Amino acid sequence: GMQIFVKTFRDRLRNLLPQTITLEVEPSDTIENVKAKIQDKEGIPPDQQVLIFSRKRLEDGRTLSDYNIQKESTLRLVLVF
Amino acid sequence: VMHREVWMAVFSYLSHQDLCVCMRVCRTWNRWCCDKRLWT
Amino acid sequence: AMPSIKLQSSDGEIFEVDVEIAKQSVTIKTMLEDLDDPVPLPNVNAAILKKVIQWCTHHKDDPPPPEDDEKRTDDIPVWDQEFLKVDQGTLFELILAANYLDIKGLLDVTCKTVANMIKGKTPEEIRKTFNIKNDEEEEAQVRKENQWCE
C-alpha cells in the first residue's frame, strides 16, 4: 500500500477549481482500479476521467509500475463528458 | 438535449424574456431552466 | 526562432506551437509549470485543435483572464463571429475544447454565439435548429405559468 495524489484542473462548465485528493493504491494496481477508486471518492465514472502522468495518457489496461508511478507522485486529471 | 452543463453556460447569457421562451422547447429544458441562479 | 511546445491531439497528431500561443490554454500552461515530450490533450482531436490554434494566435496578447461579475452578448468582436461561422457540431466541439483546455475567451464567445441563435426565436424555430423533438396538453400548462413572468 502506497499514497499518491491526483490533481484536477479548472473546469468552467462544471464549477470546479483545481484541487488535489489522495488515494491509497498498490504498484500492481491497474489504471482501471485507480479510476474506480476515484469514482469511489468523488463520484466521477471512469468514462469521464483522463489521467496524465509525465505527459503520458495512462491507458486503462495497464499498471502504475508500468509508468513508474511511485510514492507521493502526482497524477493530473481532466474531466470529460 | 445533449449535455446539461453546456446548456446552462449559454442560458446564462439570456434575459428573463429570452429565458421565457426556452422552457417550452423540450421537457428537459424546462427542468433545467428552473434553477434560480439563472434568473439571478 | 521561437521557444516551442508540442501538443498531441486525441487522434494522435503532433502540433508544434509557440509557447505564448499555447499558454493561452491555462490547462496547458499549468502542466508546464510543475517540473521535451508532447503534451497529450484530452478529447481534442486534430480538426478541433486546428481551430483552437487559430483562435489562440489571434488572441495571443490577451492578458490572463479575470473572473466574471451581468453577461451581455452584443460584444462579440468581428473576427470571432467570422471565425465561428462554422457548422454547428464543431461549435459545440469548440465549447468542450475551450472547457477542457481552460481557454476562457473562447468558451465565452462560443457560448454567446449559440445564445444569439436562441435570442428572439420561438420553441418551434429553436427546435428545428438543434433538431430537438417537442416532448399539446403539457405545453399549455407551462405557456400559462410563464406568461406573467416574461
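Following Swiss-Prot, chain B shows residues 1064-1103, kept in their order.
The header says X-ray crystallography, 2.7 Å.
Quick reminder: no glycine exception, Cβ is built from N, Cα and C everywhere.
For reference, Swiss-Prot has these:
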type: MUTAGEN; residues: B:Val1064 to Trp; note: Increased interaction with UBB
type: MUTAGEN; residues: B:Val1069 to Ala; note: Decreased ininteraction with UBB
type: MUTAGEN; residues: B:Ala1072 to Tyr; note: Increased interaction with UBB
Reported as an integer number of Å, what is the Cα distance between B:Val1064 (mutagenesis position) and B:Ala1072 (mutagenesis position)?
-> 14
Most crowded position, judged by CB atoms within 10 A, among B:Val1064, B:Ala1072 as mutagenesis positions = B:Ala1072
